[PDB]
Structure formats: structure tokens, C-alpha cells
There are 2 protein chains.
Amino acid sequence: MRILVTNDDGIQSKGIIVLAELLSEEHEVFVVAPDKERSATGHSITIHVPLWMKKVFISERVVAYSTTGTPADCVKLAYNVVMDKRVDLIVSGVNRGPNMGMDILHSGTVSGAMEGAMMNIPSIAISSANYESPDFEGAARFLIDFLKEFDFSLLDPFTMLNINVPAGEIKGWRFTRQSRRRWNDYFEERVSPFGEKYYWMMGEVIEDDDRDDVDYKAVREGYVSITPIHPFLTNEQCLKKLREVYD
Amino acid sequence: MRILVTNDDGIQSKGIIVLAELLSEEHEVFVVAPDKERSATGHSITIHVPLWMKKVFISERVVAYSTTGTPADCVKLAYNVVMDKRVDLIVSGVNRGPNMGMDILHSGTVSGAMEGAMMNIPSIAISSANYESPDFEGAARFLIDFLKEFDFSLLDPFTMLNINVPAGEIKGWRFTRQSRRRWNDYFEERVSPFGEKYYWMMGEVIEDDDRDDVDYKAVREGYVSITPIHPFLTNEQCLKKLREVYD
Ligand code: VO4
Ligand code: VO4
Ligand SMILES: [Ca+2]
Ligand SMILES: [Ca+2]
Ligand SMILES: [Ca+2]
């Protein structure tokens with residue numbers, strides 16, 4: 001397969017390097033990633049200014065470039081100016097840290113894969129669920145094994161797989177639904193040298209999902225969480241009720 | 001919905017034309033069919049040489065392409081190259097003549113639909129059960145109506161519907177099982193101008209199925225035969241016996 005590999009931690013992250021190398025053992029791998037820290041950038045794109053690319057070195061057989069854009073920008077550039085519009089699979093990661101629940105909306109890792117979904121290209125976002133002690137090779141190894149056991153015809157149009165791999169011992173994997181895991185954010189106030197106050201964003205996690213098949217619960221149990229997600233945010237149930245009340 | 005229409009007689013067949021046109025009245029239809037005769041081609045596919053496609057005209061409303069491949073090749077090409085992996089339904093037909101019993105293994109019509117089933121795409125193989133005097137419109141009209149009343153969520157994984165429509169009167173439809181209808185075939189031997197003998201395959205049909213709910217019996221009684229089939233040939237009964245006998 002012609003695979004495009006990107007991430008949000010920069011082309012110099014161990015997470016993307018390990019992943020790119022392993023996939024190159026049996027696939028035509030191309031790497032187009034950000035040249036800096038792009039975490040928490042969500043699905044932002046660059047349209048007001050020019051985008052720049054730089055050919056870098058990852059390992060022979062692997063064509064790589066760094067860009068001044070976001071993960072989503074990287075996928076757009078890779079598709080049109082690097083891969084001749086021929087991409088069989090996109091893998092964004094391996095991210096250092098989990099991307100579950102509502103946090104996926106501000107996730108740069110997920111955004112890369114989601115841009116692929118928007119372009120209707122099979123895409124996967126993969127994250128190592130332990131920021132403090134990530135396991136990049138383990139997550140990449142899981143992906144290799146997963147590909148040999150996953151039927152992409154079952155991945156609907158415009159859909160991607162958001163994968164979270166537990167750092168410890170993998171007991172297995174489960175197809176999950178996105179949880180409503182979110183945060184009760186708050187700010188710590190401080191004062192600058194020039195007397196102006198500033199704020200640091202902090203927060204306490206909220207894990208109150210009642211369903212057992214949600215992402216974080218599987219990861220918590222030592223299972224890889226695999227959620228099929230797509231760029232369609234319509235709340236169907238709400239729309240149906242709204243249409244019943246308003247004619 | 002996005003429907004892929006194909007067949008095994010050729011993109012210039014009256015059976016596929018009538019079907020595409022009628023379906024294009026309410027759906028976005030794409031036609032990808034063989035550029036020549038493909039009856040009796042079974043589930044063959046092209047892997048040793050390249051495949052080619054040609055844009056052709058069928059109706060100012062349908063996107064059509066002929067290919068140098070088999071019916072199964074047509075579906076693969078349609079799904080991966082023409083329809084951008086966006087196929088809601090696959091309809092192979094309307095074939096001139098029945099496709100029942102063991103003949104479905106040699107059927108190019110069934111093969112196209114089976115390729116769809118293998119990708120878990122709702123698929124239908126449809127034939128007008130009368131080679132001599134077929135009724136393409138009647139079969140097509142039946143399908144249109146069938147699509148408005150059948151719930152495809154009832155189709156198990158990897159399962160397609162093999163449909164045979166009576167050429168005369170359609171008293172109604174009934175779910176059937178594949179029969180063991182086959183042929184007492186032999187060869188008509190002849191001699192060429194250069195003294196070498198050649199063989200013409202010939203045969204008389206065999207209808208000796210005792211079961212009452214088989215395909216040809218339904219068609220014979222004026223009912224549309226609808227058989228749910230899948231790509232699994234294991235003889236469970238026999239497997240059970242051989243197991244309890246040896247090991
Ligand atoms: O670092 V993420 O933006 O992909 O959590
Ligand atoms: O022409 V068939 O191969 O589908 O009887
Ligand atoms: Ca990150
Ligand atoms: Ca035919
Ligand atoms: Ca025979």
C-alpha cells in the first residue's frame with residue numbers, strides 16, 4: 001500500500017519514526033509531518049498564508065518532508081504535491097498520550113487522520129495511552145498486526161479509526177464508541193513581572209459514561225480501543241425530535 | 001443512493017440498459033461492465049495482466065465504463081476507481097436467462113454480485129428466467145419495487161441475494177434456497193478443415209430436487225425466486241461425520 005504517515009508532535013518524534021520504519025518493511029511509505037509542536041491544534045488549517053515544505057531524512061526507502069503547517073495541512077500537501085493523489089492509507093501518530101472522549105476535537109493527531117477521512121481515504125489515528133510512559137514501538141507493533149486482521153471494506157466512506165493503545169500489556173482490542181470523557185477546566189491566576197495577571201489552563205477529568213463500550217473503559221482494562229469516527233456532527237436524535245415538534 | 005450496475009453479457013446488453021435507465025430515475029447510477037461476452041466466466045478475476053477501462057455512453061444521466069475484465073473485476077474497479085469507495089448497492093443484471101442451482105458457480109452475473117457480498121456491500125444478482133424470450137422491463141420493474149420494500153439490514157455479513165424473475169407473470173416473490181439444478185452435459189464432436197476434431201459442449205437440464213422451497217420450483221410457479229447466498233462452501237454435515245469418525 002501507498003501509506004502516508006503524519007503526526008502532531010513533529011517529524012522528529014520517536015512516535016512517528018518507529019511507525020514509519022515498521023510500515024516501510026512491506027509498504028510504500030511517505031512521511032509529511034509538522035516541523036514543530038502541534039498538539040491541541042485541533043483541525044486547524046493554513047489558508048491565510050503560504051505553506052512551506054522541507055525534505056528531511058528518516059531512513060532510506062522512506063520519502064519524508066516536514067512542513068510549516070498543521071497535521072491537516074500535511075495530509076493535504078502529501079496528497080496533492082507528494083503522492084500524486086494516490087494514497088491507500090493514512091496513519092497519524094504514534095501520539096504520546098491518549099486521545100479519547102471529547103478531547104478528540106482538539107487533537108492534532110486525530111485531525112490528521114480526520115482530514116484523510118474528509119478526503120475519503122482510509123485513515124487511522126493511533127495514540128499510546130500513557131503520556132508519562134509512552135510505548136511507541138508497542139503501539140506501532142500492534143498496528144502492524146491489526147492491519148493483517150482488519151477488513152478495510154468495513155470502514156465506511158469518510159470514516160477513520162481512532163485507536164488508543166494501552167502502554168502496559170495488551171490483553172486484546174475492542175471496537176468502541178467515543179465516550180463523553182471531558183474536563184472540568186479551571187485556571188490558576190498569576191501575575192507577570194509587569195504586574196499583569198495571566199492564566200494557566202488546568203482541569204479535573206470527568207469520567208461519567210454509563211455505557212461499557214466506550215473508549216476509555218476499554219483502555220482502562222488493558223484493551224486497545226478502536227473507534228470508527230467521521231466528520232459528521234449532526235445530533236440525529238435531537239434533529240428528529242425537533243422536526244416532530246416543529247412540523 | 002449510489003448504485004453500481006454491472007452484468008456479464010456486456011455494457012451494450014439490453015438487460016443492463018433497461019435496468020440502469022429505470023434505476024437512474026431515482027438513484028445515482030454508475031455502470032461498469034465487461035467490454036465483451038462474459039457468460040460462464042464464473043468468479044474469475046484478472047491478476048496476471050493490467051486492467052483497462054473505457055468511458056462509454058448509456059444514458060445522459062448515468063456514468064458508464066466498460067472494462068477489459070470479468071464481472072468481478074468490474075466491481076473491484078468500480079469500487080476502488082470509479083465510485084471512490086462509495087457504493088450503497090450493487091446490482092448485476094438483468095441477465096438473459098436463469099441463474100439457478102449449481103449453475104450459479106459458473107455465473108458471471110452472480111459473481112459480480114458475490115464480489116459485492118465479499119466486501120459487505122448490499123448486492124443483488126438479477127436474471128430474467130427465460131433465455132428465449134426474456135422480460136428485462138418486468139425484472140427491472142420488480143427490482144424497483146423490491147428496493148422500496150426490502151430491509152437490507154436483514155442481510156447477514158457477506159451475503160447477497162440471487163434473484164430469478166419469471167419471464168411471464170410475476171405472481172409474487174418468495175425466499176428460496178439454492179437447488180441442485182444442473183446439467184447432463186456431453187460433447188458434440190466434429191472435424192475441422194485441417195482434420196483436427198473439436199468439441200462443442202452440449203447438455204440437457206436436470207431438475208431432480210425433492211425439496212419444495214428451491215429456486216427453480218418457485219420460478220416455475222410464477223414467483224420471483226430470492227436466494228440469500230454467501231461465499232462459504234463447507235458441507236457442515238459431512239464435516240461433522242468425518243470428525244466423529246476419525247479424530
Ligand atoms: O497531542 V494530541 O493533539 O494529538 O493529544
Ligand atoms: O450468463 V450467466 O454466466 O450469469 O448465465
Ligand atoms: Ca501530541
Ligand atoms: Ca449472460
Ligand atoms: Ca453435468
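Residue positions begin at 1 at the first shown residue.
Including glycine, each Cβ sits where the backbone N, Cα and C put it.
Here is what Swiss-Prot records for this protein:
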BINDING   A:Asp8, A:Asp9, A:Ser39, A:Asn95  Mg(2+) binding site
MUTAGEN   A:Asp8 to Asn  Loss of activity
MUTAGEN   A:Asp9 to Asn  Loss of activity
MUTAGEN   A:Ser127 to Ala  Loss of activity
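On a Cα basis, A:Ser127 (mutagenesis position) lies 11 Å away from A:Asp8 (mutagenesis position). Ranking the mutagenesis positions A:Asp8, A:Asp9 by C-beta neighbours within 10 Å puts A:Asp8 at the top.
Rounded to a whole value, the Cα-Cα separation of A:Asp9 (mutagenesis position) and A:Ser39 (Mg(2+) binding site) is 6 Å. For A:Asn95 (Mg(2+) binding site), applying a Cβ distance below 8 Å and a minimum sequence separation of six or more within one chain yields A:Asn7, A:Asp8, A:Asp9, A:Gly15, A:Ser107, A:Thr109, A:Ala125, A:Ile126, A:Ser127, A:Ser128. Cβ environment of A:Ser39 (Mg(2+) binding site): A:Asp8, A:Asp9, A:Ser107, A:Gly108 lie under 8 Å away, each six or more residues apart in the same chain. Within 8 Å of the centroid defined by the CB atoms of A:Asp8, A:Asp9, A:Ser39, A:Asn95, the record's Mg(2+) site, lie the Cβ atoms of A:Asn7, A:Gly10, A:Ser13, A:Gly15, A:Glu37, A:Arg38, A:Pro71, A:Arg96, A:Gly97, A:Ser107, A:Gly108, A:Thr109, excluding the listed residues themselves. Checked against ligand 3, the recorded positions A:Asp8, A:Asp9, A:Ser39, A:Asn95, A:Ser127 give A:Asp8, A:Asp9, A:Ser39, A:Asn95 in sequence order as having a Cβ less than 6 Å away from one of its atoms.
There are 30 other Cβ atoms within 10 Å of the Cβ belonging to A:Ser127 (mutagenesis position).
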